[PDB]
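Visitor: There's a structure below that I have some questions on.
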Amino acid sequence: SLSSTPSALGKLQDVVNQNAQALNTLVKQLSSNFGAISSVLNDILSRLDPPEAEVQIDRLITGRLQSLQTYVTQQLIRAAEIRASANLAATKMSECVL
Amino acid sequence: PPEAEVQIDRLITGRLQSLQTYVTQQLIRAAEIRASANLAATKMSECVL
Amino acid sequence: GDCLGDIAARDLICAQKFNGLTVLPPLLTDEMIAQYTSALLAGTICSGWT
Amino acid sequence: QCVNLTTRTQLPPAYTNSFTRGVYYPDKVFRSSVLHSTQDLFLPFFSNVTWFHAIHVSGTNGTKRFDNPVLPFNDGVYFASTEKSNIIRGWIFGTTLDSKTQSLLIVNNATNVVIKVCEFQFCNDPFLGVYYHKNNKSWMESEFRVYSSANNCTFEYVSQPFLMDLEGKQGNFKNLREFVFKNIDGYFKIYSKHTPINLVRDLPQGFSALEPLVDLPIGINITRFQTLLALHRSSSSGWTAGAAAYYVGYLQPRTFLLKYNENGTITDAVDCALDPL
Amino acid sequence: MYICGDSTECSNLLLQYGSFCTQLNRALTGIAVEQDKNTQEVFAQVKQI
Amino acid sequence: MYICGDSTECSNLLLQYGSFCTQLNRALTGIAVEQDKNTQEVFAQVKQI
Amino acid sequence: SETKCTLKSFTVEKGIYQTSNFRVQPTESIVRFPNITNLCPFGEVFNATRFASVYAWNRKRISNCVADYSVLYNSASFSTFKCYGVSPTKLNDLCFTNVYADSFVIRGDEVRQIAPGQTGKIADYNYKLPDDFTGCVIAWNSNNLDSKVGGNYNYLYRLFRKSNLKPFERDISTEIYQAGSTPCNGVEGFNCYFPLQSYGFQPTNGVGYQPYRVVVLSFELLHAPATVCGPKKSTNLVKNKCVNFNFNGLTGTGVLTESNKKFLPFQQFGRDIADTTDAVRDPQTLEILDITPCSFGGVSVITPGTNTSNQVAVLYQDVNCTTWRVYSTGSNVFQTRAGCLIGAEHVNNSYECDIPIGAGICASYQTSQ
Amino acid sequence: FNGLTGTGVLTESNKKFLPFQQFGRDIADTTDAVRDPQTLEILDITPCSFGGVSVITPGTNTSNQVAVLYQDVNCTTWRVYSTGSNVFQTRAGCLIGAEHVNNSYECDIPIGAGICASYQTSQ
Amino acid sequence: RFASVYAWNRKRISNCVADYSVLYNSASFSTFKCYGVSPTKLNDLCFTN
Ligand SMILES: *[C@@H]1O[C@H](CO)[C@@H](O[C@@H]2O[C@H](CO)[C@@H](O)[C@H](O)[C@H]2NC(C)=O)[C@H](O)[C@H]1NC(C)=O
Ligand SMILES: *[C@@H]1O[C@H](CO)[C@@H](O)[C@H](O)[C@H]1NC(C)=O
Ligand SMILES: *[C@@H]1O[C@H](CO)[C@@H](O)[C@H](O)[C@H]1NC(C)=O
Ligand SMILES: *[C@@H]1O[C@H](CO)[C@@H](O)[C@H](O)[C@H]1NC(C)=O
Ligand SMILES: *[C@@H]1O[C@H](CO)[C@@H](O)[C@H](O)[C@H]1NC(C)=O
Ligand SMILES: *[C@@H]1O[C@H](CO)[C@@H](O)[C@H](O)[C@H]1NC(C)=O
Ligand SMILES: *[C@@H]1O[C@H](CO)[C@@H](O)[C@H](O)[C@H]1NC(C)=O
Ligand SMILES: *[C@@H]1O[C@H](CO)[C@@H](O)[C@H](O)[C@H]1NC(C)=O
Ligand SMILES: *[C@@H]1O[C@H](CO)[C@@H](O)[C@H](O)[C@H]1NC(C)=O
Ligand SMILES: *[C@@H]1O[C@H](CO)[C@@H](O)[C@H](O)[C@H]1NC(C)=O
Ligand SMILES: *[C@@H]1O[C@H](CO)[C@@H](O)[C@H](O)[C@H]1NC(C)=O
Ligand SMILES: *[C@@H]1O[C@H](CO)[C@@H](O)[C@H](O)[C@H]1NC(C)=O
């Protein structure tokens, strides 16, 4: 049955897929300008002097920190779901197996 | 355009932050509901059936 | 057309829809849930835990 | 000087399906193995394309049609043509298309390519033409009309010389040429591509992306344009159309999802506004 | 509609970092699916009527 | 690396938010430790092999 | 010490701390520009006998030259110089692509209109910049060149128009303007106007009425092959080393290697999924080079309490020791699936776990400890 | 209206402004009413776009037919992209393009309010 | 006549069209600066006091 039903293990495959997506999202989000003239620090630094560059860079820093904070929050929520599943599994090990 | 863009971007960032806050709160609340639903399912099997 | 009729009413449901916020229906209706509940009761009274 | 052409049959316009064409590389940056979202003006997918043609069929009830109307330019133009004998030569872009304002003339005259911006006074039926000499079997340029005058000439470019093949070739259309024309912040932007074809009716279904050709620093207002065709000669009635067809569509702001292959070629695209799927 | 409803100019600015909208919608969809799942686990335990 | 990868000028600005970065990592570390704990709690029920 | 700073403590508890990433500093710099030898036509642009009327301004293409503007320091004086595109101090570090110089004469009071976002006769009817403008505006007083005693009436401007201009347009039409209900077929009087007026430039005019020469340099940056570059000397190209670089004005740090990418003839730079440059076409030899970051990562430190011992072991997660992007060795190199662990002694006895490392490996501080 | 721009649907209003008031405001502080500058009447402003659309898709690796659900449309000029055929009103919205079968089955693609869909038979 | 700066003159303007383009045929201003609006938007607006 397991061999012939690929969807059977979707619960474990889903964990893997969700984590991969969360990291791929963080990389893709680097391309956002966040109000800046450019998403590339090297472009900002090549064309602007320090006091002008600082403004554009600070816009990018704020946006980038926001992306990381979003990531961490999502991971904490997912961690809680997994903890609950793990606690259930531990209970079953004692009550069903032992 | 260039002056409006500055003022608009300030509003967009704030508006987006509000939606993110909403989603975070819904996810936390959803987890609490999930726990209640799991308990209810447990009771259905052990108290009713 | 109903939200235009309700402008005077200032219905919160229309305000939410106009600002992009919606509500999705459940998959199971109240009638469907009632049927599951009734089946469980019929089963319990007729055959207990079997 | 100018000649008002006659004997032309009056026919209704034809329309065709744009399918999935009119995509061009929107940047000067190499990308590969990615999808990319862009918001520029594009020909919408499966849009209404006006089909124009030049044809001479037979005597008695022959079609005898030669389409060279003034068309709106709107927000930019997708232009494409299918031919076998170099009939379509160039375009006129401008507003009033007379001596009161500056106009842009881009023409291949079978010697070189000439680009000018002048307060030109155009002919109502501008055309170029080739005379066929039965003696020694030669096809040679014999006529140029287009305009009766030019004045201040604020922009000018002339290409290096070449020989263009003017033969009255028979058969199926063999050459598909596509162009995109835009007028942005004073620049007349042209994108293009050349595709080998073998066909007898409307635009082939398929996909390709056009490459940037040139950014011309023109500085003028364009609201209308006209296509310049060459005639074949054996006054206003003494002409044979030859066979060619051209298609005109208009660009609209759209969002597209473009797909780049492993070598950075755009190989596919999604028109995000076409339908819910 | 929430951030930039009915406005072309702010829409084009919003697209600059619109990948954030997609992420919010995914989170809300995940909740929506879960809520129907919870209902089925509690009530549809027996598939015989 | 995520924000100011190999950029001295960006890094020096980023220092203002250094306490923010520390908190992001503390949260991730707490998760990481927990994940090994979860595995041990489920499988290592009996330490007699 | 990095751990101590991170924790804001002079004491560290037993356990494993993450300590950033292994990083590599650049040792050499690379500067590459097309080998352009001509000086830009500063004389033709700024020392012209005559300038165009503002209603019919000139435009010239500039290419295949070096933008060494220090040549103007001895003889030129500009009352106005303002860059919209880049900071002025960066002009000599950059390359420019589609570079054009717009040129005309206006009155001193009108100089303020040659800017994005302005209104007025010039801004609306004669010459307009886009709101989104990349370039620099230059202007200077020409009273001793253009003004004449009886009035220099050669310079014209448009006074009447029906609609506003779009950026960079040149309307040179002389058709009569209709201000009233009259059709103005000719007429040239009453409510019908000849649209262009002259400026009576005289040596006795006050400053606001003196002529000014205006040059606007319009250009794009860092997204296409250069045609004009600043006065910067190139260097040799260094591969497979961590270097600083400047390719046609685009700066960065990384390791350059040969690429198998094939850029289209008009492409100068390539970008990755995060829109970061990851390839360039070298400007002197048209070779495509790929760029990889110098730094990579994976470093953590295994620490006994510092109130007991100052010995630490360092784990390199992505290092396969079996000088390998390692800070130091000193033997005690143990390869595990969790990385290359350096400083710990490997023993073959199994023990209860104390400080976990990963992949089945755990450490302790034990015996001469 | 006197320099205040926007997009929307203008209708007659029952609001009565004090003599010195020109514009009205909603809870969101958006404009929701104006006094017309020449005719002294008050108009209400409603956004043109109302929303509610989702798409039911069999995998694209099978076919490209889709059905579209309009959550706020009652099909009993419908604010739909196309009337098409096979217009089925459900409590979850007006569904256009799916056939209505009175034979119940196991749920495949859930739609809502007791309705599901699947792809089957010339499918 | 213009007022002395110490005793500046304030005039009320009302019930008129602000077609400032009429000044193009005669006046020349060395200084012109708007603080509350962008100059290019002036022709689409209405003003009160
Ligand atoms: C570009 O050309 C068009 C066509 O001549 C100009 O539009 C006309 O403007 C006049 C004056 O306002 C109107 O009476 C006409 O009805 C308009 N015609 C059309 C087809 O719109 C347009 O103003 C010109 N562009 C610029 C910047 O001057
Ligand atoms: C073409 O016809 C128009 C009238 O429609 C006339 O004004 C023009 O002069 C004619 N041109 C020639 C070359 O005969
Ligand atoms: C436009 O395309 C439609 C098909 O989508 C066709 O029926 C119609 O005849 C075409 N031409 C015009 C002028 O509408
Ligand atoms: C093409 O134009 C060029 C430039 O005006 C001219 O010298 C040449 O003779 C023309 N050739 C023909 C066939 O008209
Ligand atoms: C062919 O002969 C004609 C005269 O009959 C002459 O005018 C023409 O130039 C000749 N063609 C060539 C290619 O020599
Ligand atoms: C355009 O040409 C006419 C020819 O009569 C001339 O009077 C006018 O000054 C010219 N305009 C420009 C800008 O050269
Ligand atoms: C890329 O070019 C090579 C030849 O250099 C060719 O073999 C390969 O098929 C091309 N890749 C794609 C995706 O077309
Ligand atoms: C202009 O000419 C003078 C000599 O009359 C010369 O000293 C000066 O450097 C020249 N300026 C430029 C830009 O060539
Ligand atoms: C000069 O440029 C050519 C073409 O890009 C290149 O082949 C040559 O090596 C360059 N040379 C120098 C600085 O000697
Ligand atoms: C190190 O490389 C060798 C191949 O040279 C490989 O067999 C070994 O497994 C690698 N070490 C680790 C920890 O993966
Ligand atoms: C002028 O304004 C008044 C309101 O003050 C209005 O009643 C009248 O109809 C308007 N009329 C015109 C343009 O005739
Ligand atoms: C649609 O309108 C009809 C009245 O024409 C009403 O009976 C029906 O309940 C409405 N449908 C829904 C889903 O509300």
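We number chain A the same way Swiss-Prot does; the residues here are 937-1034, in that order.
Header says: electron microscopy, 3.0 Å.
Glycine is no exception: its Cβ is also placed from the backbone N, Cα and C atoms.
Below are the features I grabbed from Swiss-Prot:
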| type | residues | note |
| --- | --- | --- |
| VARIANT | A:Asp950 to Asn | In strain: Delta/B.1.617.2, Mu/B.1.621 |
| VARIANT | A:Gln954 to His | In strain: Omicron/BA.1, Omicron/BA.2, Omicron/BA.2.12.1, Omicron/BA.2.75, Omicron/BA.4, Omicron/BA.5, Omicron/BQ.1.1, Omicron/XBB.1.5, Omicron/EG.5.1 |
| VARIANT | A:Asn969 to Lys | In strain: Omicron/BA.1, Omicron/BA.2, Omicron/BA.2.12.1, Omicron/BA.2.75, Omicron/BA.4, Omicron/BA.5, Omicron/BQ.1.1, Omicron/XBB.1.5, Omicron/EG.5.1 |
| VARIANT | A:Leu981 to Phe | In strain: Omicron/BA.1 |
| VARIANT | A:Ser982 to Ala | In strain: Alpha/B.1.1.7 |
| VARIANT | A:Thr1027 to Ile | In strain: Gamma/P.1 |
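Map the listed features onto the structure and describe their local environment.
Guide: Under DSSP, A:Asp950 (variant position) is assigned to a helix (H, G or I) in the three-state scheme.
Cβ contacts within 10 Å of A:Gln954 (variant position), excluding its own Cβ and spanning all protein chains shown: 13.
Applying an 8 A CB threshold to same-chain residues 6+ apart, the list for A:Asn969 (variant position) reads A:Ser975, A:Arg995, A:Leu996.
Other C-beta atoms found within 10 angstroms of the C-beta of A:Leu981 (variant position) number 21, with every protein chain shown included.
Note: A:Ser982 (variant position) has no non-local neighbours, i.e. no same-chain residues 6+ apart with C-beta under 8 A of its own C-beta. Reduced to three states, the DSSP call for A:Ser982 (variant position) is helix.
With a cut-off of 8 Å between CB atoms and residues at least 6 apart in sequence, the same chain places nothing near A:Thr1027 (variant position).
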Visitor: Hey, which of our variant positions A:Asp950, A:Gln954, A:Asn969 end up with a Cβ under 8 Å from chain F?
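Guide: Nothing passes the 8 Å Cβ test.
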Visitor: Including all protein chains shown, what's the count of other C-beta atoms within 10 A of the C-beta of A:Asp950 (variant position)?
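Guide: Summing over all protein chains shown, A:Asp950 (variant position) has 10 other Cβ atoms within 10 Å.
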Visitor: May I ask for the distance between A:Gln954 (variant position) and A:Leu981 (variant position), taken between their Cα atoms and rounded to an integer number of Å?
Guide: 36
Visitor: Distance check, please: Cα of A:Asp950 (variant position) against Cα of A:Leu981 (variant position), rounded to an integer number of angstrom.
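Guide: With the alpha carbons as reference points, the distance is 41 Å.
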Visitor: For the variant positions A:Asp950, A:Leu981, A:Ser982, which residues show a Cβ-Cβ distance under 8 Å to chain G?
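Guide: Cβ contacts with G, in sequence order: A:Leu981, A:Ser982.
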Visitor: In DSSP terms, helix, strand or coil for A:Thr1027 (variant position)?
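Guide: The residue in question, A:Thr1027 (variant position), is helix (DSSP, three-state).
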